[PDB]
Amino acid sequence: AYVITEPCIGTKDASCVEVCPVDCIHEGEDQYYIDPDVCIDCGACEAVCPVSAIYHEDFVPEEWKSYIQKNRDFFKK
Ligand code: SF4
Ligand code: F3S
């Protein structure tokens, strides 16, 4: 699944939320998040996101797997 990290923080809007075939981009405190368990590993968002700030959950550094687990948290519990 393609999940948030860090470079998106407070950086612009749009060009991700509108593209997703399963609408699973939702809001966080500052930046948006993505439910990774819903995300069907389609990419797309990948291509439009500047420098792919949306990174695949295991390309995502262990440090930022915290955020993946956060995006999960948000929509699980
Ligand atoms: S990879 Fe596709 S399914 Fe997943 S969040 Fe991005 S646009 Fe949505
Ligand atoms: S920068 Fe953030 S606004 Fe979307 S296009 Fe990337 S997740």
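Since chain A takes its numbers from Swiss-Prot, the residues it shows come out as 2-78.
Heads up, header says this was done by solution NMR.
In case you wondered, yes, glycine gets a Cβ from its N, Cα and C as well.
Annotated [3Fe-4S] cluster binding site per Swiss-Prot: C9, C17, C50, in sequence order. Around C50 ([3Fe-4S] cluster binding site), taking its Cβ as the centre, 18 other Cβ atoms fall within 10 Å, counting all chains. Annotation note: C50 ([3Fe-4S] cluster binding site) sits in a coil segment as assigned by DSSP.
Counting every protein chain shown, the number of other Cβ atoms lying within 10 Å of the Cβ of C43 ([4Fe-4S] cluster binding site) is 13. DSSP assigns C43 ([4Fe-4S] cluster binding site) to coil in the three-state reduction, placing it in neither a helix nor a strand. Positions annotated as [4Fe-4S] cluster binding site by Swiss-Prot: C21, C40, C43, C46.
What Swiss-Prot records for 2-29 is domain '4Fe-4S ferredoxin-type 1', and it gives sequence analysis as the kind of evidence.
The domain '4Fe-4S ferredoxin-type 2' feature in Swiss-Prot is assigned to 31-60.
Its Cβ taken as reference, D14 (mutagenesis position) is surrounded by 8 other Cβ atoms within 10 Å in the chains shown. Swiss-Prot documents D14 to C as a published mutagenesis change and attaches the note Transformation from a 7S to 8S ferredoxin.
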Protein Cβ atoms within 10 Å of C21 ([4Fe-4S] cluster binding site), excluding its own: 19
Candidate nearest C9 ([3Fe-4S] cluster binding site) in space, where candidates are the binding-site residues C21, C40, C43, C46 and distance is Cα-Cα: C46
Between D14 (mutagenesis position) and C50 ([3Fe-4S] cluster binding site), how many Å separate their Cα atoms? 10
